[PDB]
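Worksheet: the structure to be examined is printed underneath.
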Amino acid sequence: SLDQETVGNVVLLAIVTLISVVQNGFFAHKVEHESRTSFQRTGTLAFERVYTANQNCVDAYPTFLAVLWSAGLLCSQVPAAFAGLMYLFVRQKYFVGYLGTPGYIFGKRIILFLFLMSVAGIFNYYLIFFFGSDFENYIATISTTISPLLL
Amino acid sequence: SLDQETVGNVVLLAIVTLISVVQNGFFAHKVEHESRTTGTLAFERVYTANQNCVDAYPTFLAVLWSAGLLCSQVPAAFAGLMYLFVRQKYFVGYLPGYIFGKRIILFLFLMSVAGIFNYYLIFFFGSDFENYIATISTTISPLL
Amino acid sequence: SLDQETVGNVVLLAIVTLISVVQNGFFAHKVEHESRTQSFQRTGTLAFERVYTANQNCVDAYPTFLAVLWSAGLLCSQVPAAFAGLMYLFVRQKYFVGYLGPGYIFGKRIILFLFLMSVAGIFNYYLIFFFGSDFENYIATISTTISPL
Ligand SMILES: O=C(O)[C@@H](c1ccc(OCc2ccc3ccccc3n2)cc1)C1CCCC1
Ligand SMILES: O=C(O)[C@@H](c1ccc(OCc2ccc3ccccc3n2)cc1)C1CCCC1
Ligand SMILES: O=C(O)[C@@H](c1ccc(OCc2ccc3ccccc3n2)cc1)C1CCCC1
Ligand SMILES: [Ca+2]
């Protein structure tokens, strides 16, 4: 329903979000599959490994999505989207590592890079805003100075 | 802060999201009610159910808004309202397996993909129209 | 990507969101550190379990927080929403620390406040929409009767 110009600024970010959704579903399926071989949080050693891995991924996901969209909207879409893809590859390798484990946190540098893009984007906005208001006051001061000349 | 036309494109999705928040709160309250009193069977049941609901919420929200913004608001919002009904019955039944509302999520995913495909069709058609006019403008240039 | 006018309507909410990201990272670091005193599991030392549960309680709440923060910020008014969001990050920090040395829920009133803002904004949208619809009908009713000059 949104306009053509807006969608073009977010389409790549949407694609990566949607792929991350497929991955979320894959992780969730692996939890379901290992639970079947009533649902509890405790069980077989194999189940607890998958459940933990999934939980570790779920915990970090809203953070990832927040920095993905911040970076993609405020800074530049392509690099953010590419880093978003890189995150998903790292997620996959992290999750598979538990199916043998790695620690609690993963993909620190990608989240950091996306966070850095978001800060760079906010600084960029303010540089343009202060430039715009500096240009506005410059015209308004001249208009008062040039005021008697045009009569 | 947003303008009238944009809010009209999200208002239904926003309402559905707010109802889910109330539902999230209700589940959380239910945990708190049992927490103050692998522990007790009663507490473990509510905590796990809530935990399963919380786990899937970001994904739900991602595909709800993707579908609503990229494809069409009404069907996405309605499917979202259906998720909340299914989710309520899933949580109450605990007091099933790990996953619920599988098909609604899939449907919202398919809407999003259909919306992206729709975007690309309009884009490539627009650039073709641009090139078409540019061609005739070059052909009928000297006749002016 | 986004235009200067739009960013201006979301910059404060973005800032509050990025600080919550830093806070989430801080909490996750607190889980990572205590997990190395222990293969990663959910159950272990009383020190690890308390930090893990604390983080988990915050993580359970976070998507609801973002939902109400942005709804309030975009549909009602940016400044108070971001301010309320910033208060949530303060209360949340007090919650996490105190948990290591409160129950499951925290920051209810801020969540409720951001929720009510969102509802208030939606109602405000419908007030302006129906007024704009009635104004459009009012001009049409005059135009159709004045048409024979
Ligand atoms: O397992 C299937 O059949 C699929 C599937 C699985 C789940 C779906 O949505 C529910 C859902 C979604 C995300 C969640 C995240 C955390 C916890 C539960 C969650 N639950 C839809 C399709 C997957 C198989 C290969 C990729 C998709
Ligand atoms: O007093 C109460 O129980 C209410 C309440 C409860 C919580 C609130 O926000 C914090 C919050 C929000 C969502 C969460 C999701 C998961 C875990 C904790 C969460 N924590 C606000 C009002 C509920 C009463 C019926 C519905 C709301
Ligand atoms: O620990 C570091 O060195 C940083 C760092 C950098 C990137 C991280 O991942 C993103 C992330 C964000 C939130 C999460 C929530 C739950 C599980 C994983 C999560 N993962 C984490 C920490 C900072 C953390 C606070 C001060 C240092
Ligand atoms: Ca969780």
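Indices start at 1 and increase along the chain as displayed.
Looks like X-ray crystallography, 2.4 Å, at least that's what the header says.
Cβ coordinates are placed from backbone N, Cα and C, and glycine is handled just like the others.
Record note (Swiss-Prot) on the mutagenesis of C:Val21 to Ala (Swiss-Prot position 20): Increased affinity for the inhibitor MK-591. Experimental mutagenesis is annotated in Swiss-Prot for C:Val31 to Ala (Swiss-Prot position 30), with the remark: Strongly decreased affinity for the inhibitor MK-591. What Swiss-Prot notes for the published mutagenesis of C:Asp60 to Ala (Swiss-Prot position 62) is this: Decreased affinity for the inhibitor MK-591. In Swiss-Prot, a published mutagenesis experiment is listed as C:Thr64 to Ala (Swiss-Prot position 66), annotated Strongly decreased affinity for the inhibitor MK-591.
Counting every protein chain shown, the number of other Cβ atoms lying within 10 Å of the Cβ of C:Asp60 (mutagenesis position) is 24.
C:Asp60 (mutagenesis position) sits 14 Å from C:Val21 (mutagenesis position), counting Cα to Cα.
Between the C-alpha atoms of C:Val31 (mutagenesis position) and C:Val21 (mutagenesis position), the distance comes to 15 Å. With an 8 Å limit on C-beta distances, the mutagenesis positions from C:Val21, C:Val31, C:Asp60, C:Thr64 that reach chain B are C:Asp60, C:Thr64. For the pair C:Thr64 (mutagenesis position) and C:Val21 (mutagenesis position), the C-alpha distance works out to 14 angstrom. Taking 8 Å as the upper bound (exclusive) on CB-CB distance to chain A, the mutagenesis positions C:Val31, C:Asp60, C:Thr64 give C:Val31 in sequence order. For the segment bounded by C:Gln38 and C:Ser39, where 3 residues are absent from the model, the Cα separation is 9 Å. Selection of the mutagenesis positions C:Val21, C:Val31, C:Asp60, C:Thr64 by a Cβ distance under 6 Å from ligand 2 yields, in sequence order, C:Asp60, C:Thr64.
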